[PDB]
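Only one structure is covered here, and it is reproduced in the block below.
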Amino acid sequence: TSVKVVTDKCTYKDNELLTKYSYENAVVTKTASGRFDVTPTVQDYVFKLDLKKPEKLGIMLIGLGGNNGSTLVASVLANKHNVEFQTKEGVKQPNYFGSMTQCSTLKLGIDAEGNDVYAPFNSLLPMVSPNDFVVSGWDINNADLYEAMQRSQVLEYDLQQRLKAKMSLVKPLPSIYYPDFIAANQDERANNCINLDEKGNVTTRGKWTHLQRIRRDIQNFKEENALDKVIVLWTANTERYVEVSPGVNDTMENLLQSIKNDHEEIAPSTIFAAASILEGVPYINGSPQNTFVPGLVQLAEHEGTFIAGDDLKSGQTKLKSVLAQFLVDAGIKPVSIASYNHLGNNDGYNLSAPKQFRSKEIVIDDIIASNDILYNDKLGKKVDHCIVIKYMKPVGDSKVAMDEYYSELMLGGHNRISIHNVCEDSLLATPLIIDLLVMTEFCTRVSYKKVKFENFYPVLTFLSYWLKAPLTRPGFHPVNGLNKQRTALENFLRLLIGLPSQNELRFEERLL
Amino acid sequence: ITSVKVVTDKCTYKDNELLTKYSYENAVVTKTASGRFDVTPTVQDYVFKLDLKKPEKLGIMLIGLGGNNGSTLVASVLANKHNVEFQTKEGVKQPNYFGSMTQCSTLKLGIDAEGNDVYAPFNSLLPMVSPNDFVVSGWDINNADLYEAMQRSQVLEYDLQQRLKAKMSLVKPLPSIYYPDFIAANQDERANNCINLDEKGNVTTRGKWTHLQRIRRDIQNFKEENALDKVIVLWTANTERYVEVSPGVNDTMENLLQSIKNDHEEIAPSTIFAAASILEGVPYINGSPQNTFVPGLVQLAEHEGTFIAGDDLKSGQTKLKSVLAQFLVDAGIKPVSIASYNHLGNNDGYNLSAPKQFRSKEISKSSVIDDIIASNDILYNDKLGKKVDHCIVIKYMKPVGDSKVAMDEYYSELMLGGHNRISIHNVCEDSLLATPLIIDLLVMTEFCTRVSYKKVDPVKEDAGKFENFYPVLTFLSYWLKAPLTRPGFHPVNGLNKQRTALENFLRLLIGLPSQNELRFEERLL
Amino acid sequence: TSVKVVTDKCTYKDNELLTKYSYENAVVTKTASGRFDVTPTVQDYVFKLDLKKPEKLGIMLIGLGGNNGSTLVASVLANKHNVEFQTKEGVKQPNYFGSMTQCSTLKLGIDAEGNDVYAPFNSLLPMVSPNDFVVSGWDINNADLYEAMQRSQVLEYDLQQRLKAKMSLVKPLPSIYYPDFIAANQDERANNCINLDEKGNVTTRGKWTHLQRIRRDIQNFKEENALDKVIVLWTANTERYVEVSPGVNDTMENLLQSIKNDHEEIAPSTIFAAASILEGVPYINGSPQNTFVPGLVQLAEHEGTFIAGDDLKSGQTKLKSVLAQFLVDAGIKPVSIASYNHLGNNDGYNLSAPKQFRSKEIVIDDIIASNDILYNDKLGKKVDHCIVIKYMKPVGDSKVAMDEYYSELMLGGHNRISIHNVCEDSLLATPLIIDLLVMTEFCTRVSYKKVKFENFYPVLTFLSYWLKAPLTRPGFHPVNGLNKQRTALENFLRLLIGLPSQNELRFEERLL
Ligand SMILES: NC(=O)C1=CN([C@@H]2O[C@H](COP(=O)(O)OP(=O)(O)OC[C@H]3O[C@@H](n4cnc5c(N)ncnc54)[C@H](O)[C@@H]3O)[C@@H](O)[C@H]2O)C=CC1
Ligand SMILES: NC(=O)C1=CN([C@@H]2O[C@H](COP(=O)(O)OP(=O)(O)OC[C@H]3O[C@@H](n4cnc5c(N)ncnc54)[C@H](O)[C@@H]3O)[C@@H](O)[C@H]2O)C=CC1
Ligand SMILES: NC(=O)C1=CN([C@@H]2O[C@H](COP(=O)(O)OP(=O)(O)OC[C@H]3O[C@@H](n4cnc5c(N)ncnc54)[C@H](O)[C@@H]3O)[C@@H](O)[C@H]2O)C=CC1
């Protein structure tokens, strides 16, 4: 399955694609009298896409032994080796359901009858398959991924047994454990640490040698498997936000300096990031903690390395943001929105401590911002909202989410909508992780020039669709509208092969 | 093993039998035309006799042995009896009988030396048969062995089915009676294990008396092949369509029996199994909503003096509904609407997908609230209205397997124009709930067959002689959706009251008064 | 409507009822081998019921201007004067729906066809009607009850307007305001206080003169309306628990002493209680705070005054306790139970502060205690449970409660039940308040003697049905089983008129 567009905007040379693209947009200024003055703008670009993709992509997950880590590895092996498994519904064939890059489609255009024609998401331009992922990584616990699977209780027992022989071979590398940064109850789980002093004890001293050991782990992984490309992704327990203070982590020199000075504002994630950046490998932060402090972002630009992150956009927040937008697009005013989530995994176990959850408890202000017709000082520009996460160990990885929306309708009416969501959290997070790795790898092969080619700006915004707290560029505010986060990705892929943005005008039908 | 020894002078033991005196109190009421209630207390002493020697093995014959419930029942018995632990994603699980009131619930025996309540197993008071001692068999219009049945049902954990594979593979259903018009047309291709075949081996609704005699011999054969003394038969097969009751047809014992002989078209397979069990003196329990117990049949039960009971297993949805509607009315709240929707993807919801099958169901799943309304004329009367909109919907959605999804919306009125909206959403493997319920019914039925009594004349020692429970075992209503009643008496669906009756019954047999919840040891100095 | 029982257990003399009652029960002792030895016990009693009930009952509500207070007053006037009102569903007739004493029935026995015969709950023995309630009380805010109704937004606007003329006449008396005891945000609401110093400022000094002013308010109310009987009920913002320390509030002398010593462990509720006790008027605590400290209980016994309380059993906790018990009675093991409630009234506004909510966040251990078959060390004698209350002002008094039960079924199965409850909290609390006042008044006319008559033991346990945290007697643990809390009341009324406890045996049907 492949796509071939006949357009003069695209030319190939040496397994390299050059595409011309005129980007339009507009600048608006609301005059005093409330009049909107709009001046269209246009910037011409040329994109270069290295068509040669890695035959094998290296993946190093921090928190490799967790729910997401073990499920990620199981999914790759299960599909790669077509491991069909037994269930009470009979034999099931492995697949990557839940993955946008592997299981969603896009509209390329219309056929001769005037009907939409769809194509696989990853069929327009070359993308690496999760089947060619080589996975390794770190974890403060040394259990092999088979034991990690058993511990997670995420996958069908029979599938676990069919992957037992292969998963047992995979074992996480020791990692960096700074106790003060996570939930204290994660203290006896840590039996796999590199940061130990002469008395064989865990220390936060020698942070630079810790950073150097991570770089070594990455180099070794690459060499040991003969891989050219590697991507690192954090999927470990949420850390407590670090304080961004001047002189400490505001510049890449201070940051690198603080790391050598064993500063207390340097968290483990801070070191895995600085270590990946220095090795030139893309780094994805899948947790809410503010790993990407200023200093770290500088070091990323300077090295021209791709970073991205801030939480693995839960499937509830994802969907909850969609409905909310749906209502406001319909002229309906949600005046209240209550969210209640409870899970029984370690993830929920680590969020128990308010320090870990406070990072998570961090989109509604954007929707309410989009509509001043319903939200203003005369009517009430406010929306009550609450986010409660509770740890109910008996529900395991199978989380339960509930959202209640109370909105006002016309003439005193009201509307109450309740969303009850139940599913194994990891079966939604894993595929998200796959999509992130696939698209990060894809973007590293893309360069642009306004009209010498520059890298596709380190902070990969197209990846906001899969991250609850979209990282941003100084000054610009993030946009969480999920449909728009996928519309961005979709149009980007389209513009790379000479196709315009979707307009949905269907003039072949609407007009004579 | 846990046991209970009540030091009372109301109980005496004689040759494997417990004799218990009990003074039953009640009161008759009349309401003066004007509006007063004249209440006359009543009393009637009894001496109950409980046969303590319970059967070492109890025969169980299920009609629908290869269905979701029959399948799971045998599996639960085998798994528990042999302690067949199994693997799941939550690890190794030990078998158990959760969901079984008889096996996993407790009863308060009293208070301790310090005033704190003391409970004991429901089955620890008096000798009851353990489901682990069930010797199960039965009939089914389909010949799949019970392992295939398990596979097809998709109720139990794959690993468990596998560990039960060898044993369950050897369990094969006896051929049954298939009368095409009594069930959904889709079960058509499923019937390949019938006894009613004509010269050229085709399905035939002719020779129904021969069929009755075959079923009876089946019961006899089963019994002797297992060296069993006791046997209970329980219908857990497809839901049949209601059969019309007509004078001279099935209105009397004699009429019914002849009709069976005449191959009357109002004689359903269940009618024959019911009649056969009754003639064999085997307790028969109807676990489906169809009106199997027509007058003539009940009459035959009464004449033969054989236990019958039933009409639909009290689903976890209709159970919880009775508990919640009762609760609201007991609190003075007025339900004015109760919407109950639900969908399943098993053969149960597939056979119910037909309007005539769903009809039986919709009759039993509804009536469960008629008595609730009748008890409160303060709320329900001619002024305020005494109606309660109640609709029941059962949709078939194959993709959900045995897992049923029940949703109930209660809209009630509160004071001064206010309203209350309660929504109950229920998800579970419907069959993991029904199975222990089937176990409860069989354990209690068996227990009852060992109970006899006699009225005691206060002014004349040892009058009369011991009798058995009136044939219709209303004591089993706790587990049935549409409680079968005695002519004249209305059914009571109050779940909590249904269990209380059972509780107090067991309590009295060991000389304990009914629970009063007065707790004067603390409420009074 | 009335009931007349023909029994020799009952004799009337001078509008006085004497009833004989043999109370049976049993003492159990589980021998080492796990054998239960049971010895039945029996105690004979004679109850005296003063058949002469007050023609008018005085009611003084602390927090008279709140949601419950104003709705209580509106309900009495609406029904008493048959104020029919307009709604979009048409004209509605006032009623006391939700009240057990006014709208529930009981089974007296069976008729001649063998069918149950029911009678009104308050038709067996004389009970005072809420229509003969004379209501007054205190509140830190001085708004009249008409303004209080508008503020509560609990009742149909049209009904509010039809009661406007009468409700405006009712105004709350100034009350005792000790800032440190409630949610700080209740600081500008307090414009009606008696505890003011010479500089006209609010003080916590002079607590004894405060107590004396309450007694005066009660005496005046009684005299001013020519009432013999009065009952006081607390329905004000939840207070923060006070610390029970020896020498301060462990005895009635220390307590009375501490009150004079302006001790910080003496809360406003503590004073309204001690003041009602001294005036010999029954005192009901409708909030979770521990008002009834030791000392206060002594003073109650010594004066032989009836007290009772500890939260107005929310309709959710009520029902949530019923389902939970239903499951455990069925042999089903709830292994997890999550509760999430959010409201927009002042009540929820006051619970915002963890100090107020902590009192509320205080039954599952009893159910789990009843069944060691499912709950033991081999299986797991634990049930995860959580209680979350959030303040969502837009939902107003119309609270939303959600309970999720996750239970284990046989052979690895599970059952998940979700209960979504929506209603105006006050429309459920008001009638509960009515039932409490009616039954407290009823019990004050009941005396007993084992076989000189003693008062129906101060701590009225029969009232646990309407109180989330049933107050108790030293040593005895409370029982919250709602059906059993109503079975107690029901049988008590029955035993007073010579009828035995319900057995549900129906031998007229089951036996030949
Ligand atoms: N649970 C889920 O399915 C989803 C999780 N997320 C996010 O992804 C993160 C991981 O979630 P899960 O895999 O489920 O949780 P988990 O708790 O099972 O896995 C985290 C793993 O991180 C390891 N770990 C902790 N600190 C470490 C360190 N300093 N170095 C290396 N390893 C370390 C732990 O030992 C554990 O095995 C969460 O913090 C959350 O932000 C978002 C959506 C869904
Ligand atoms: N499955 C559940 O959770 C509950 C079931 N029930 C009732 O219990 C009954 C059985 O339910 P399931 O086991 O789930 O259904 P099922 O459809 O899986 O099993 C019924 C079995 O009966 C057999 N059968 C049908 N007509 C027969 C006849 N004349 N003679 C012998 N066998 C016959 C069928 O071939 C099938 O194997 C139904 O009537 C249903 O309404 C009620 C409450 C819950
Ligand atoms: N909101 C409801 O409908 C129900 C309330 N409850 C309970 O009843 C209590 C009252 O609830 P609502 O009437 O709804 O709340 P509310 O906040 O509307 O009414 C409480 C009233 O107490 C007054 N107040 C506070 N401290 C006082 C003091 N020291 N002296 C005199 N007045 C004082 C306040 O000014 C307010 O008017 C709650 O604390 C809660 O424990 C329980 C179930 C339902």
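Numbers in chain C come straight from Swiss-Prot, and the residues shown are 10-371, 376-464, 473-533, in order.
Structure determined by X-ray crystallography, 2.1 Å.
Cβ coordinates come from backbone N, Cα and C, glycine included.
Positions annotated as NAD(+) binding site by Swiss-Prot: C:74-77, C:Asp148, C:184-185, C:195-196, C:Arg198, C:244-247, C:295-296, C:320-321, C:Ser323, C:354-356, C:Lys369, C:409-410, C:438-439. Under its mutagenesis annotations, Swiss-Prot gives C:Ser184 to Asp the following note: Decreases activity. Inositol auxotrophy. Swiss-Prot documents C:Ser296 to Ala or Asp as a published mutagenesis change and attaches the note Decreases activity. Inositol auxotrophy. Annotation of the published mutagenesis C:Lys369 to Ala in Swiss-Prot: Loss of activity; the original residue is retained in the structure shown. In Swiss-Prot, a published mutagenesis experiment is listed as C:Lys412 to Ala, annotated Loss of activity. According to Swiss-Prot, the mutagenesis experiment C:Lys489 to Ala carries the annotation: Loss of activity.
Shown on the structure are the features that Swiss-Prot records.
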{"residue": "C:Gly74", "record": "NAD(+) binding site", "contacts (Cβ under 8 Å, 6+ apart)": "C:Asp148, C:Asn150, C:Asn151, C:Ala152, C:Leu154, C:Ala157, C:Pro181"}
{"residue": "C:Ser184", "record": "mutagenesis position", "contacts (Cβ under 8 Å, 6+ apart)": "C:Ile71, C:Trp147, C:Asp148, C:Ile149, C:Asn201, C:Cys202, C:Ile203, C:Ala245, C:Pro277"}
{"residue": "C:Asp196", "record": "NAD(+) binding site", "contacts (Cβ under 8 Å, 6+ apart)": "C:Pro188"}
{"residue": "C:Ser296", "record": "mutagenesis position", "contacts (Cβ under 8 Å, 6+ apart)": "C:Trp243, C:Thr244, C:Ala245, C:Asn246, C:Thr247, C:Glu248, C:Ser278, C:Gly318, C:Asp319, C:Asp320, C:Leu321, C:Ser368"}
{"residue": "C:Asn355", "record": "NAD(+) binding site", "contacts (Cβ under 8 Å, 6+ apart)": "C:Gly75, C:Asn76, C:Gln195, C:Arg198, C:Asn246"}
{"residue": "C:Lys369", "record": "mutagenesis position", "contacts (Cβ under 8 Å, 6+ apart)": "C:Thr247, C:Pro297, C:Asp320, C:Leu360, C:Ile402"}
{"residue": "C:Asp410", "record": "NAD(+) binding site", "contacts (Cβ under 8 Å, 6+ apart)": "C:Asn76, C:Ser161, C:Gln162, C:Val163, C:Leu352, C:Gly353, C:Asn354, C:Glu437, C:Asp438, C:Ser439"}
{"residue": "C:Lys489", "record": "mutagenesis position", "contacts (Cβ under 8 Å, 6+ apart)": "C:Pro297, C:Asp319, C:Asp320, C:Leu321, C:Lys322, C:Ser323, C:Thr326, C:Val376, C:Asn501"}
Assigned conformation of C:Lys369 (mutagenesis position) - DSSP reduced to three states:
helix
Taking C:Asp196, C:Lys369, C:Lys412, C:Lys489 as the recorded positions, the residues having C-beta under 6 A from ligand 3 are none
Using DSSP and collapsing to three states, where does C:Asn355 (NAD(+) binding site) fall: helix, strand or coil?
helix
Densest Cβ environment (other Cβ within 10 Å) across the binding-site residues C:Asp148, C:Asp320 belongs to C:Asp148
Cβ-Cβ distance under 8 Å to C:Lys412 (mutagenesis position), same chain, at least six residues away
C:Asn350, C:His351, C:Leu352, C:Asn354, C:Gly357, C:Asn434, C:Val435, C:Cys436, C:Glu437, C:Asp438
